[PDB]
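Chemist: Sharing a structure with you now.
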Amino acid sequence: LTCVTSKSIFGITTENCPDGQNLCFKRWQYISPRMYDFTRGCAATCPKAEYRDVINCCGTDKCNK
């Protein structure tokens, strides 16, 4: 599995996920009422987000682009 790890106007950076990591993720991390921080990459499991966070996972190449 290959996942996107960063994206902008320049394009995307991708990573061939390590062994056992067969999901891509997108995560919104609550920082404060007016701020969320965004990450995306490879994962082994799709953890349940704690309150105020959102985590979405998928299992096909570059699905988190």
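Count begins at 1; order follows the chain as displayed.
Backbone N, Cα and C define each Cβ position, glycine as well.
Grabbed the feature section from Swiss-Prot, which reads as follows:
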MUTAGEN   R34 to A (Swiss-Prot position 55)  105-fold decrease in affinity to CHRM1 and change from irreversible to reversible binding
MUTAGEN   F38 to I (Swiss-Prot position 59)  Decrease in affinity to CHRM1 and change from irreversible to reversible binding
MUTAGEN   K65 to E (Swiss-Prot position 86)  Decrease in affinity to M1 muscarinic acetylcholine receptors
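Walk me through where these features lie, including what they touch and how far apart they are.
Modeler: The number of other CB atoms found within 10 A of the CB of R34 (mutagenesis position), across every protein chain shown, is 5.
For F38 (mutagenesis position), other Cβ atoms within 10 Å of its Cβ number 11.
Counting only residues at least six positions away in the same chain, the Cβ atoms of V4, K7, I12 sit under 8 Å from the Cβ of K65 (mutagenesis position).
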